[PDB]
Amino acid sequence: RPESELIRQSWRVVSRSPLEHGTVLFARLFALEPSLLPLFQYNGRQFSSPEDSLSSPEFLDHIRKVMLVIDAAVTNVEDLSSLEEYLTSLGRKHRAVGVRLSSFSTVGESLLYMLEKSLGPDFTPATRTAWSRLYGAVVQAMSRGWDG
Ligand code: HEM
């Protein structure tokens, strides 16, 4: 695919400093959807403010995990069917903890934002399309964890 190489070359930039980039992703996320803040419950306590999230080791660990799932998607961008089963079960958990499936679209917008900010002019409309397609496939797999 042309798209698969657009993905891999864009991710290259991000994947050298995944926590720094994932921090952008999650800061953007809470800027768009502050109602996601309470869904990260680490030792039964709620972040008050988005900046509170940034001091939580467990929250930063979740950033790393996110960036790793996306890394796996990138690695398997040609054939994503291999992660399908994993992603469904990932979805299963996010239903459990209380994430509306609809909020994963905000994650997608956040991801596109982080890419755009990171790549600037190198984030072409075709790169955006490609990413949107890749991420959309990740979330389609995940959505099965909310069955149907
Ligand atoms: C949309 C908002 C999201 C919220 C509010 C959220 C929240 C959570 C919470 C509360 C957990 C359990 C605690 C933890 O392990 O940190 C979790 C686990 C996880 N999240 Fe998320 N999450 C979101 C999105 C994502 C996305 C987009 C990905 C990956 C693309 C991701 C990957 C993970 C992984 C890998 C785990 C560990 C799951 C396991 O136990 O196997 N999360 N998430």
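Chain A is numbered as in Swiss-Prot; the shown residues are, in order, 3-150.
Cβ coordinates come from backbone N, Cα and C, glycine included.
Where Swiss-Prot documents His64 to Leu as a mutagenesis experiment, the accompanying text is: Improved binding of dioxygen and carbon monoxide to the iron atom. A C-beta separation below 8 Å, combined with a sequence spacing of at least six in one chain, links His64 (mutagenesis position) to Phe42.
In the three-state DSSP scheme, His64 (mutagenesis position) is classed as helix. Residues or ranges marked as heme b binding site by Swiss-Prot: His64, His96.
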